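Here is the structure we will look at, set down as structure tokens.
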Protein chains: 6
Amino acid sequence: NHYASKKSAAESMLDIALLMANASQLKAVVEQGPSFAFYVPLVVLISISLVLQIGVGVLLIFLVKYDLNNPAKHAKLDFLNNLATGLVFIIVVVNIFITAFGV
Amino acid sequence: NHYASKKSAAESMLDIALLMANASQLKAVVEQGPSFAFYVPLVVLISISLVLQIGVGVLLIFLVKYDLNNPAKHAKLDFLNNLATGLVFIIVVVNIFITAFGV
Amino acid sequence: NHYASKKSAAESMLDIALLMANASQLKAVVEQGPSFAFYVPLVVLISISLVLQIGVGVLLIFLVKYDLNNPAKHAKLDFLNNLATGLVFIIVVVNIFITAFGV
Amino acid sequence: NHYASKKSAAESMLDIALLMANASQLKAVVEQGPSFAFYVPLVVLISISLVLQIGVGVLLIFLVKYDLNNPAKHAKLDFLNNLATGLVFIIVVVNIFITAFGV
Amino acid sequence: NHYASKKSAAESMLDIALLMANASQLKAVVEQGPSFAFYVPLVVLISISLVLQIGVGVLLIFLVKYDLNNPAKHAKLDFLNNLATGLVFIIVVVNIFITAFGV
Amino acid sequence: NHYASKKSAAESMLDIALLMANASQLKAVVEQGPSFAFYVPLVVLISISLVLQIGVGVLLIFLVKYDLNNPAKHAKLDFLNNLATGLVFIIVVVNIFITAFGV
């Protein structure tokens, strides 16, 4: 008898992000790096990775909830799917760079 | 009697980017910074600024050339315009940070 | 009961890239090289290899998802397939160069 | 009374490339750099810049000569124009980096 | 349930090139040569050999995929086959020269 | 009253090549280089440049003389023109490298 949506919202975005493992490691690497010494090339990758994770999450959720809000949008969905897919691919590349602990 | 498009393409994107002044300063700041000493907080801003400049340029050009490619896209144009405008606003904020030569 | 697409997008591009083995080695070679000494001719090959991997991935995904978006595109598909195939062939050549640990 | 096409071909591509000024400077910078000392970050930019100049030139010429070879290609032309424009924009960014004589 | 084409493209060109053994040896010879001493006459042969391998691979793949793209091309196929065959023959001659470890 | 074709053939190819200025300089550079000292990176460019000049000359002359030998070849002409144009563009790039007297 608890018809709230706070729990609904948190689970909805959490399942739409699913970056907990990705971000969690990103926190350790960006924490260990500066702690050990001054290494510039890795923090940049972390900064970009999280930024793109936000952008893709922003785009994915909106069209995931609905696709008939506008009078007609049938082919443009692929373009947004195309754009989001490219962002994920970039995220994959950078995530591979950082886990190597080097450029 | 030179019906090429190389000149057309370069001018088209150059007028669609118009970041020459923005980027040019970004090059000097990212060059002077590391030259003087190890300062981490500024290079990150430069990295993000150029990244967003690319993203907005990518989005702007496609819909600028045409808007009737899909069967119907009349209200979604605002959403893309909304997204691009937000990116520019972020670019403005970071550009203001870096020109201050501090966090 | 999790109708998300984040997992869908990541798997889609990951299976469309399948460069994890290729890139992973690229990270080690580009890390060991500068670590040992200054060797210019190998890093360039790594830089080009990943660049082309991105370009081919960009082209492959778009037409893989659909091929009837435009009013009619039946013969142009081969041209894009021709272009992507050439990029892969170039990627093969450079990948062979770098694994030789020499020019 | 010289109905050859060698002169036609050379002028056609030369006007389609128009990188003589761009490349010519690229030669001096990539020559002075290694001559002075070992500086890695600049040669990579030169290598990428020329590579993209080739790719865009490859794409531009084919569709510039004709656009009705296939049964119908009216909307895909924009996609190729979109792809080529992005490559030029990348070329602009790197060209700006290298002329700064720094990262 | 993985309807991708990255794997398709890589295998397609790899079976269309089948130079892995040829190139692999080319890497060792071009690596050992300069390592031992300054010997000019062999590297040139390696450079030409790989160049022709690219050219023939470029020509072979396009017409291998299809031969009815144009309104009619029945006799010209032999000319392209003639041209590609000559390139392979040249590749054979140079490959024989280099394996002799001499001019 | 001299209905020979030796003079016709020599002029025909000479006007179809028009590399006398290009080759003539190529001879001096490839002569001065080894004379001064052992410099590997320039002779390779000369070797490739002349090779491509031959290939383009081979292709250009055949289709220049006639284009109706086969039952029908109307669209394939562009492909050959496309291939030859690319070779010239490569020749331009290398010719620019060598005239710089450096890599």
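Note that chain B is numbered according to Swiss-Prot, with residues 39-141 shown in order.
Cβ atoms are placed via backbone N, Cα and C, with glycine included.
Listed in Swiss-Prot as a mutagenesis experiment, B:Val82 to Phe is described as follows: Does not affect ability to homooligomerize, but shows slightly reduced ability to mediate plasma membrane rupture (cytolysis). Swiss-Prot lists B:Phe100 to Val among its mutagenesis entries, and the accompanying note reads: In mutant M5(cyto); decreased ability to mediate plasma membrane rupture; when associated with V-93, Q-117, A-121 and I-124. As a published mutagenesis entry, B:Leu121 to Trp appears in Swiss-Prot alongside the note: Does not affect ability to homooligomerize, but shows reduced ability to mediate plasma membrane rupture (cytolysis). Quoting Swiss-Prot on the mutagenesis of B:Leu121 to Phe: Does not affect ability to homooligomerize and mediate plasma membrane rupture (cytolysis). Here the residue is the original one, while Swiss-Prot reports the published mutagenesis B:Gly124 to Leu with the comment Reduced ability to mediate plasma membrane rupture.
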Cα-Cα distance linking B:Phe100 (mutagenesis position) and B:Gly124 (mutagenesis position), given in Å to the nearest integer: 17
Among B:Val82, B:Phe100, B:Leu121, B:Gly124 (the mutagenesis positions), residues with Cβ under 8 Å to chain D, listed in sequence order: B:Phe100
Neighbourhood of B:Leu121 (mutagenesis position) by C-beta distance under 8 A, where only residues 6 or more apart in the same chain count: B:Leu97
Rounded inter-Cα distance in Å - B:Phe100 (mutagenesis position), B:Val82 (mutagenesis position): 28
Neighbour tally for B:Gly124 (mutagenesis position), based on other Cβ positions within 10 Å of its Cβ: 13
Secondary-structure category, per DSSP, in which B:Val82 (mutagenesis position) falls: helix
